[PDB]
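Here's the structure we're looking at; comments come further down.
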Amino acid sequence: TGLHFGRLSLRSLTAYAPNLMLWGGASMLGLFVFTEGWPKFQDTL
Amino acid sequence: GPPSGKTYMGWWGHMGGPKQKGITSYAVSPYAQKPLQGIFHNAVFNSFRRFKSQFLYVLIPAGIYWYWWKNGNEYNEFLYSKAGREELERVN
Amino acid sequence: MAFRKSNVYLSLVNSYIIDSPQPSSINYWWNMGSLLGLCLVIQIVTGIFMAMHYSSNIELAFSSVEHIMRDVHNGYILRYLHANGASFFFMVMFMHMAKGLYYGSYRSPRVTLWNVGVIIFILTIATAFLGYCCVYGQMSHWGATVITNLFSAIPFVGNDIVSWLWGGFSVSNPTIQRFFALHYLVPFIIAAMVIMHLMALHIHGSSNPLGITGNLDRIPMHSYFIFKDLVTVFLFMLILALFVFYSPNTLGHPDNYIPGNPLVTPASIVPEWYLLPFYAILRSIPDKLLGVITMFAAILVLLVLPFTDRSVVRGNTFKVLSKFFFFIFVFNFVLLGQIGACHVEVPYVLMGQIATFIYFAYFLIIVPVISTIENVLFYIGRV
Amino acid sequence: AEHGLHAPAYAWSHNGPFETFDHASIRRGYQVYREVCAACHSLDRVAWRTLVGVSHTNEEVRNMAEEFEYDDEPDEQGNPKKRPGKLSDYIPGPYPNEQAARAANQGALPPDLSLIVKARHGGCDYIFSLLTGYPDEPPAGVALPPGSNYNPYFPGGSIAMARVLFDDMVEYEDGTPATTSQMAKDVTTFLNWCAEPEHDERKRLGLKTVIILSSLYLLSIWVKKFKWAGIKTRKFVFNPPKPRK
Amino acid sequence: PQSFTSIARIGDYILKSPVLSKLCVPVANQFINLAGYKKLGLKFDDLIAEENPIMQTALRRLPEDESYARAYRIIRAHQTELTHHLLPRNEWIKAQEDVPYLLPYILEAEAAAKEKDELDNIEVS
Ligand code: HEC
Ligand code: HEM
Ligand code: HEM
Ligand SMILES: COc1c(O)c(C)c(C/C=C(\C)CC/C=C(\C)CC/C=C(\C)CC/C=C(\C)CC/C=C(\C)CCC=C(C)C)c(O)c1OC
Ligand SMILES: CCCCCCCCCCCCCCC(=O)O[C@H](COC(=O)CCCCCCCCCCCC)COP(=O)(O)O
């Protein structure tokens, strides 16, 4: 009856994981917006 | 004003140390005493005391890296010498 | 109340340099901070008066420093006091960065004061490096090429950043003219980081060499540490006066007096004596990408040091072996800057790998394990 | 062999914290520059006025700068015309463009010596030992490329600068013997002046600054101890309070 | 940062083992006097940093007498240190006066704070 912890719980890391991927996806969308006009990044744009 | 955080120092009046009691202090005005009173017997006997304590903490740590650099410098001098090119080609 | 405490502007001066409570037993190693504040003013003041005679064009950059040295009234005093004060700035800063590591100043609750110092440490390296290319000497052109072409190791992005930083295809007029305008800006950022540096120093105060609480015996800053700081100010301005009037070109390199040439390289591209050791860490790794990661980590390894130290005592004063390996690390760095002065030849390459390994292992293996037995020798030796 | 032979320390008269230049040697060194090393080397950073009151008198310098010619502002219809030099102008080099220097000297670029003393490691000792350090033949084992002379002090050994210093190639205005060792001691003195024309004033302002600062530094120790005298001899006693409270 | 209970379970085992308590304890006792804090009048537990909530809790439970004396040894060491000298030989700390007076308070405070963090993460079946 004890969960692995370091002041951060294992249960609380799996609860935030779906949102962490969504925040990661929201960050890539912000990268293409702010790094448009870069000719090298236009290879996949 | 806005509230502030919690620190480990106060100011004159609430410095934040433990309560003290039973400790007394004496002092004398510097207009009434002679400075430079013991500069000799401190430049000779006191300095020698401190040196004899903390000098093997600095010498042996400096005694290892001096022989390590010298046996590399006098080895690099032979490897690039006319008598030490044959050892140079086996390490080059 | 008194006017020095009631006024809005004079109350900030009162609580920082006049009524500030200091530990009563800090030795001369704690005078180093005020010497860096003195040297920051020297660089700026001797720089504003010398910026009135300098042209940042690639055509006039070198020629204008000679005009400062030959035509400006007391123009040689300006440039020797500014070129030697840059070298004296780093020697006091290393003795400030080393006193902190010896007495365990990085430990909590002063970790932010420790991290702001590392930010200050980097910005000063850039500021000195940027002002070094302003002279446009033969050593500064090739010191600019090597350092700036270092970011070509970041994959898929490096070639554009390097071309963006140079302002073109190499080091030419667009490079120097923007290096000078940056060199005038960064000292105003350091001056702003020092203000944030003294703000984190004021919440908890200075430490003492005993490594114990200092709230039991305090004395005011004025008339005690104002006049004790005056002792080292006059000694700092005396040794600086010897290097400025009696031997001005001892610390520098004679190749910087040649105009920069893009066709012919010097016999040996070497950095200044304060960046010399990290040059050996870069050159120890037999790869290009891995060199940058290893070179920059040596600055960033200082950041984990509040976590690796597992001791319940601050400092090295009451520890025989933790005080013992410190001086090897001190000397290993002193040895580390020695190979960088020598060419890349047998057997300096082999020395270059073992020495930089022991450099990194002090933070990551020795400081954590010796600090561990030391807790045990302390425990059974008393029990 | 490739670092170049280390040159020893000689007995220069201006070394030491109180010595000035021998201004008689600056006057003589300027004479052997104009007739020996004026042909292939430049001095572009020396104005004419700096020679007044140091090596020559004012009427002497206003005539030396008039033997040359400078380009003047155009005439009434824009045609170019020349003017004689004045005291505000600089010493003209021997070659107009960098290409014409390399043509006369087999492709080698002869440097500008207005900063040579502070730009070659070896200070004053390296210029002196350069022009007198030429052996009559290269050491056994080495065959030099054509057109290049051997000199051990030069890093790498082989150099493109020949021998220019012989005996009695110049006559002095004060009867000094013109030996190869004598002139080489003089040009290095004149060239050190060119690189450091602030030499004498710097060393006498330093004596003023050191004496002022060294007694300020000592006076501060007395004042520090006078003001710290009440804390240095402060004495504490401890008497344990009763546990009744 | 290596706690204190962690390095004490190391201690009581070495003390009880006859081979270990004969090999290293005779080497540990020279490490204490070579450290040389005894000569300025300092008991060991006065050397530990106190700027964390664990030590601040134990410093409050400390009795008045041991807190008043603790105040004097720190003041004496601060005063003696600024003079670049040492205490007279007849006032140094001996071997027997250096006792663990701050040990039990540190230990009773970590086991009550270990319990708190092991109860904040209970996964009930
Ligand atoms: C005959 C032409 C000539 C004369 C006369 C001459 N030099 Fe040179 N000097 C050269 C050339 C050519 C070079 C370039 C050689 C090279 O660097 O290999 C050179 C190079 C030098 C250098 C550079 C050495 C270095 O290590 O890079 C110095 C210093 C120098 N000369 C000093 C002098 C001095 C001092 C004099 C007389 C006072 C003098 N020269 C007279 C032709 C001359
Ligand atoms: C911490 C602050 C500063 C540092 C460390 C610094 C450092 C340097 C260094 C090392 C050089 C090259 C010196 C040489 O070898 O000749 C230099 C040159 C120069 N600096 Fe600074 N500098 C600082 C601030 C300033 C400021 C604020 C200005 C102007 C307002 C300034 C103006 C110059 C100029 C004009 C040069 C070229 C002139 C010359 O050195 O000949 N500097 N600086
Ligand atoms: C211009 C640059 C700097 C100035 C003016 C400056 C100034 C100061 C001052 C006045 C203090 C308090 C007095 C003292 O402890 O001696 C201090 C403390 C400190 N500084 Fe700096 N500092 C500078 C740069 C740095 C750097 C580069 C670092 C670290 C890399 C650093 C780390 C520290 C630390 C750890 C302390 C606390 C020392 C202690 O309390 O014992 N500082 N600084
Ligand atoms: C913890 O204990 C402390 C402590 O708290 C403090 C504060 C200090 C003191 C240290 C400092 C406060 C250092 C502060 C340093 C700076 C902020 C740098 C200062 C920077 C500037 C002044 C900015 C630049 C601006 C100028 C100087 C402009 C000058 C104007 C010129 C040249 C124009 C002249 C032209 C004409 C027309 C005459 C200590 O020394 C100390 O330990 C003893
Ligand atoms: C940031 C750059 C400096 C770092 C801080 C170091 C502190 C040194 C500042 C000097 C002030 C000392 C005098 C205090 C005072 O007013 O005392 C006054 C009067 O004292 C005097 O007699 C003044 C002596 C004159 C010496 C000043 C020389 C200055 C040297 C230049 C230093 C900075 C470039 C108060 O005296 P009191 O002790 O009775 O209160």
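Heads up, chain D uses Swiss-Prot numbers, so what you see runs 65-309.
Cβ from N, Cα, C; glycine included.
What Swiss-Prot says about this protein:
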- D:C101, D:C104, D:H105, D:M225: heme c binding site (BINDING)
- D:88-241: domain 'Cytochrome c' (DOMAIN)
- D:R166 to G: Abolishes catalytic activity (MUTAGEN)
- D:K272 to A: Loss of RIP1 from the bc1 complex (MUTAGEN)
- D:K288 to L: Loss of CYT1 and COB from the bc1 complex; when associated with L-289 and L-296 (MUTAGEN)
- D:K289 to L: Loss of CYT1 and COB from the bc1 complex; when associated with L-288 and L-296 (MUTAGEN)
- D:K296 to L: Loss of CYT1 and COB from the bc1 complex; when associated with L-288 and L-289 (MUTAGEN)
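If you compare every pair of Cα atoms in D:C101, D:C104, D:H105, D:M225, the residues listed for heme c, the longest distance is 11 angstrom. Here D:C101 (heme c binding site) comes close to D:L177, D:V228, D:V251: these same-chain residues lie at least six apart in sequence, with C-beta atoms under 8 angstroms from its C-beta. For D:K272 (mutagenesis position), the Cβ neighbour count at a 10 Å cut-off comes to 10, with all displayed protein chains included. Over all protein chains present, the Cβ of D:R166 (mutagenesis position) has 14 other Cβ atoms lying within 10 Å.
D:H105 (heme c binding site) sits 60 Å from D:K289 (mutagenesis position), counting Cα to Cα. When the mutagenesis positions D:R166, D:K288, D:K289 are compared by Cα distance to D:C104 (heme c binding site), the shortest distance belongs to D:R166.
Only D:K296, from the recorded positions D:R166, D:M225, D:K272, D:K296, place their Cα within 10 Å of the Cα belonging to D:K289 (mutagenesis position). Checking each of the recorded positions D:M225, D:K272, D:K296 against D:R166 (mutagenesis position) by C-alpha distance, the shortest gap belongs to D:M225.
Distance between Cα atoms for D:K296 (mutagenesis position) and D:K272 (mutagenesis position): 35 Å, as a whole number. For the pair formed by D:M225 (heme c binding site) and D:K288 (mutagenesis position), distance between Cα atoms is given as 61 Å, rounded to the nearest Å. The distance from the Cα of D:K272 (mutagenesis position) to the Cα of D:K288 (mutagenesis position) comes to 24 Å.
Among the mutagenesis positions D:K272, D:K288, D:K289, not one has its Cβ under 6 Å from an atom of ligand 1.
Other than D:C101, D:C104, D:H105, D:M225, the residues of this chain whose Cβ falls within 8 Å of the Cβ centroid of the heme c site are, in sequence order, D:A103, D:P174, D:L177, D:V228. Minimal Cβ crowding within 10 Å, among the mutagenesis positions D:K289, D:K296, is found at D:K296.
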